[PDB]
Amino acid sequence: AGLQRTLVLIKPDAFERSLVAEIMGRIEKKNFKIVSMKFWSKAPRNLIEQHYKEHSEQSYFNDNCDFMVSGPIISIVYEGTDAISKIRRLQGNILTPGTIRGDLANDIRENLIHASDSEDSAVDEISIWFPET
Amino acid sequence: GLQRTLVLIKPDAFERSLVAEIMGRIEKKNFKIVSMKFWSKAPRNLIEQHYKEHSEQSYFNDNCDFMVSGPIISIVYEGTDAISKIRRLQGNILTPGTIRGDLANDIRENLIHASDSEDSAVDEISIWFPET
Amino acid sequence: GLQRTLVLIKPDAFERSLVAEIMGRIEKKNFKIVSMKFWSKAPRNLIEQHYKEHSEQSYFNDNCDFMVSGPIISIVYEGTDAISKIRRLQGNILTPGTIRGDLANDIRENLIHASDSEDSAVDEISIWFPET
Amino acid sequence: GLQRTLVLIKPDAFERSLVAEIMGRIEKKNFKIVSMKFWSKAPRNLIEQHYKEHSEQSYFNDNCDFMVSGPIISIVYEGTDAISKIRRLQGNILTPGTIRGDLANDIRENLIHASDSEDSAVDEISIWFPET
Amino acid sequence: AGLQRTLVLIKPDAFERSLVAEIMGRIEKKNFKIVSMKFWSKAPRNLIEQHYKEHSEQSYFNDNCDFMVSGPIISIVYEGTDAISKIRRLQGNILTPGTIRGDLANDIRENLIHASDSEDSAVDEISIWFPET
Amino acid sequence: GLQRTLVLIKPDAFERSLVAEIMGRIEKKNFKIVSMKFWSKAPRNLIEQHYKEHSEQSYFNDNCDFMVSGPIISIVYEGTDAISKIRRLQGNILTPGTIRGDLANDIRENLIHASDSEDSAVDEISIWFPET
Ligand SMILES: Cc1cn([C@H]2C[C@H](O)[C@@H](COP(=O)(O)OP(=O)(O)O)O2)c(=O)[nH]c1=O
Ligand SMILES: Cc1cn([C@H]2C[C@H](O)[C@@H](COP(=O)(O)OP(=O)(O)O)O2)c(=O)[nH]c1=O
Ligand SMILES: Cc1cn([C@H]2C[C@H](O)[C@@H](COP(=O)(O)OP(=O)(O)O)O2)c(=O)[nH]c1=O
Ligand SMILES: Cc1cn([C@H]2C[C@H](O)[C@@H](COP(=O)(O)OP(=O)(O)O)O2)c(=O)[nH]c1=O
Ligand SMILES: Cc1cn([C@H]2C[C@H](O)[C@@H](COP(=O)(O)OP(=O)(O)O)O2)c(=O)[nH]c1=O
Ligand SMILES: Cc1cn([C@H]2C[C@H](O)[C@@H](COP(=O)(O)OP(=O)(O)O)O2)c(=O)[nH]c1=O
Ligand SMILES: [Mg+2]
Ligand SMILES: [Mg+2]
Ligand SMILES: [Mg+2]
Ligand SMILES: [Mg+2]
Ligand SMILES: [Mg+2]
Ligand SMILES: [Mg+2]
C-alpha cells in the first residue's frame, strides 16, 4: 500500500517536563504503530552528531548536541500510511497550534521531538539508531 | 446565521473507540444535537443515496462496503455557521488540530462525515431523518 | 457473563456539555452501544414509568420536572458484567474516579442513570426500547 | 527574548466552565504566571480603558456590558516571544487547534483576550496591574 | 440550600510541575465556583505559619514551611453544595487513585494542594488569606 | 524511600491503542523511567519465567499465549514507594480511578502488569533486564 517507516526521537526536555506519554499519545491516536523502540538514559554524542551531521556547519550545532545528551531520549521507529510526512506535520513547529511543538514547545532548541523529514532522512536516521537494520 | 448540518460517525470510529472523542470535539465548539440515530448496520440503500454524487467514482462500491461494515451514528447538529464550522472541524488527514487531522490517516477510513454546503445539508438531513 | 443495561444521560449533562465526556468513560471501559435514542424532551409518561418505584417519594414530582427540562439520551449498553460495572462507573457524588464522583454535586442533578439489577435492566430497556 | 503579555479570561469562560481548559493550554506551552487577579465583577472604567482603542466602534458599549456580565481573570504571562505566541494560541473561531477555534463560536463571546503588540501589552498590563 | 465555602491552596510543586490548570480543572468539573482568588509569587512565612499553626508542634513543621515559600502559590475560595468535604475528597491522598493527590502526587510534603478539612478550618483559613473578610 | 519496580504493558494495550494512556498515568504520578524495552513479540521463555509462580495454575498456558499474541513493553520505574504506588495505580477491573478500573474489563486482558512485592520486583527486573 502506502506503508512507510519513520524515525522519531523524544528529546530530554520531554522527560524533564513529563511530556513523554503526551507526545507518544498524539502519534498513537493518529493510528501509527511502534515497530522498534529504545530508551537511552544518555545517548552517545557519536550518534547525536551523526543524526545531525547535516547541521555540523551551523552555529547552533554544538549547543544542540550538549542539550541532546543532557538527559534521556527515546528513539522510536513508527510505521503507517504516509508516516514520514504525517508524523512530520504532527510535529509541526512552535508557531502552529494544533501540532506537538505548537501546543507544547516554545524554544528554538528545546522543542521536545524530532521526526524524519524525508525518505532519505528516515532510512539514514533509522540506520543510526537501529544499526541491527 | 443559524444552521443545521448532518454528521455521520463512521464504523472505524466504533472500531477504534473514538465515538465520544469525536462528538466531544463538536460539543465543545458549542454545537447542539437536534436529532440522532444509531444504526447497528446502516441499510445499504441509505448509504448509496448519501453518496449518490459518487456513484460514478471508482471508490464508490468499496466505500459503501466499509460504511456498512459496522455501526454508524447519524446526527443533525444546530448552531451558528454550523455547516461551515463543523466541516472545518472535520478537517482532513493532513492538518493537525482537526478531527481527521489528529485521528485519521486513511483516504477512506476517516471517522466522520459532515455536509459541505447548504444544499447537501438539506438533502443529507432528509435522507437520514425523512420525518420532516 | 455478558449483559445489557440501560443508561439515561440527563438534561444537566446537555446543559453542562458533558454528554461526550460521560459516554467516553463508558466507551473506554470497553462497553458497546446496542441501541440509542435522542429525546429533545422526553414524554412525561416514559419518565414516570422509568421511576415508578419512586412514585411515593417526596422527590418524585420535582425529579420528573427536571428529567423533562431538557434533552436526554437513552442507551442500551452491552458487555461483560455490564450492569454491575456501569453502575460502579456511575458511582456517586462522594467517591472521586466515577462519573458522578468527578462531575456531579447534586442529589438530583447527577448526570446519569444506570440500571442497578438484572430485573430493572430488563424493565428499563422495555420502557425506552419497546421494539423488542 | 523574554516578554510579558496581558491575558483576560472572559465571562463566558466561567459560564461554560472553560477557565481551567484555557489556562491549561497556555501553561502547557510553557508560559509562566507573573501576576493574576480574579474579579467577580470588573469595574467598568477598567474595561473601557482596556478597550479604549475601540471607543468609537458600534460594538463598544455592548462588548463592555458583556465583559461586565460575569467574573473575569486578568493574568500577566511571561515567556519567550509571549505576545505573539499567546496571540496565536488564542487564534480565532475559524482556526482549529487554537482556543477560539476549538471552543468559541461567537464574534463577541470569544472566551479570551491577549495583547496584540508590545505597546498594547505595556498599556494593558498597567491598566490591570497599575501597582507597577 | 447546602451552600458552603472552602479554602484551597495550590502549592509550589504545582507550578514547578505545571499542574495548576489540571488541579483547578478537576475542581471546576465537579461544579464548584471561584469566589475569590489570589496569586502569591512568594507568600509571607507569617501567613503560612498561621495556616499551619495547628502543626507548630510537629517535627515536619519547619521543612513544610520552607517548601510552602519555595515558590508561588494560589489561594482560592471555592463555593458550592457541600464544598468543604467534596473538595476535601477530591484532594484525597497519595494512596487513592482517582483523587488529585492520588493521581498526581507522591510525597508526604510536596502534595500539590491544600483544602480545608472542616467548617472551623475553612472560616479560619479563609480569614487568613482573605483578611478583607 | 526510593524503589524500582517492573511494569509490563500488555498486548491488549497495543491492540486498543492505550499504551500512551497507561504510561501517562504512571508518568503523571511522578515516576521515572529507568529502563525500557519494546518487544514486537516477547520470547516465550521470558514470559514463563515472569509468571513462574503461576506455572501450576489452569490459566497458565492460555495467559502465556495471550502475552505472546502481540507487542509488549517492559519498563523499570523508579520512585518513592514505587512498588506499592504503581500497584494501586494498576488496581483492578472493579476499582474506578485505576488503570484496570477505567480501561479494562477482563480477567486476562487487563492491560498492565506491575510487581507486587520487593522480591518479585527484584526477580522480575532481572528477567527483563538481566544486563544488571
Ligand atoms: C534552527 C536551530 C536548530 N537547533 C537544533 C534543534 C532543532 O530541532 C535541530 C534541527 O534544526 P531544524 O532542522 O531547523 O528544525 P527541525 O528540528 O524543526 O527540522 O537543531 C538549535 O539548537 N538552534 C537553532 O537555531
Ligand atoms: C476520494 C476517496 C473517497 N472515498 C470515500 C471516503 C470519503 O470520505 C468519501 C467521500 O469522499 P469526499 O467527498 O472526496 O471527501 P469528504 O468525505 O472529505 O468530502 O468517499 C474513498 O473510499 N476513496 C477515495 O479515494
Ligand atoms: C434521593 C433523591 C433522588 N432524586 C432523584 C434523582 C436520583 O438520581 C433519582 C433516583 O434516585 P436513586 O435511585 O435513590 O439514586 P440512583 O439514581 O443513584 O439509584 O431520583 C431526587 O430528586 N431527590 C432525592 O433526594
Ligand atoms: C469586531 C468585534 C469585536 N467585538 C468585541 C469582542 C472582541 O474580542 C473585542 C475586541 O475586538 P478585536 O480586536 O477585533 O478582537 P480580538 O479580541 O480578536 O483582537 O471586541 C464585538 O463585540 N463585536 C465585533 O464586531
Ligand atoms: C504528615 C506530614 C505533613 N507535612 C506537611 C504537608 C502536609 O500537606 C501538611 C499538612 O499535614 P496533614 O494534615 O497530615 O495532611 P493534609 O495536608 O493531607 O491534611 O503538613 C509534611 O511536610 N510532612 C509530614 O510528614
Ligand atoms: C487469576 C487469573 C489470572 N490470569 C492471568 C492474567 C493475570 O494478570 C495474570 C497474573 O495473575 P494475578 O497475579 O492473579 O493478577 P495480577 O496480574 O492482578 O497479580 O494471570 C488469567 O488469565 N486467568 C485467571 O483466572
Ligand atoms: Mg531537521
Ligand atoms: Mg463529500
Ligand atoms: Mg435507582
Ligand atoms: Mg484586540
Ligand atoms: Mg491538615
Ligand atoms: Mg501477579
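Each position is counted from 1, following the chain as shown.
Any Cβ shown, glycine's included, is placed from N, Cα and C.
Annotation source Swiss-Prot lists ATP binding site at F:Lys10, F:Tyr59, F:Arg87, F:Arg100, F:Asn110. Around F:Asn110 (ATP binding site), a 10 Å sphere centred on its CB holds 19 further CB atoms from the protein chains shown. The DSSP secondary structure for F:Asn110 (ATP binding site) is coil.
Looking at Swiss-Prot, you'll find the mutagenesis F:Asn63 to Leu (Swiss-Prot position 62) noted as follows: Increased affinity for NTP and decreased affinity for dNTP. Applying an 8 A CB threshold to same-chain residues 6+ apart, the list for F:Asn63 (mutagenesis position) reads F:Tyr51, F:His54, F:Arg108.
Under its mutagenesis entries, Swiss-Prot includes F:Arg108 to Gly (Swiss-Prot position 107) with the note: Complete loss of affinity for pyrimidine bases.
The C-beta environment of F:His113 (active site, pros-phosphohistidine intermediate), restricted to residues of the same chain at least 6 apart in sequence and closer than 8 Å, consists of F:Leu6, F:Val7, F:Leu8, F:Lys10, F:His50, F:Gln90. What Swiss-Prot lists as active site, pros-phosphohistidine intermediate is F:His113.
Shown are the recorded positions F:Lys10, F:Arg87, F:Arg100, F:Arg108; the one with the most C-beta atoms within 10 angstroms of its own C-beta is F:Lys10.
In this entry, F:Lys10, F:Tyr59, F:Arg87, F:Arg100, F:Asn110 make up the residues listed for ATP, with the farthest two CA atoms of the set 22 Å from each other. Look at F:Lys10 (ATP binding site): DSSP puts it in coil. A sphere of 10 angstroms centred on the C-beta of F:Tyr59 (ATP binding site) encloses 12 other C-beta atoms.
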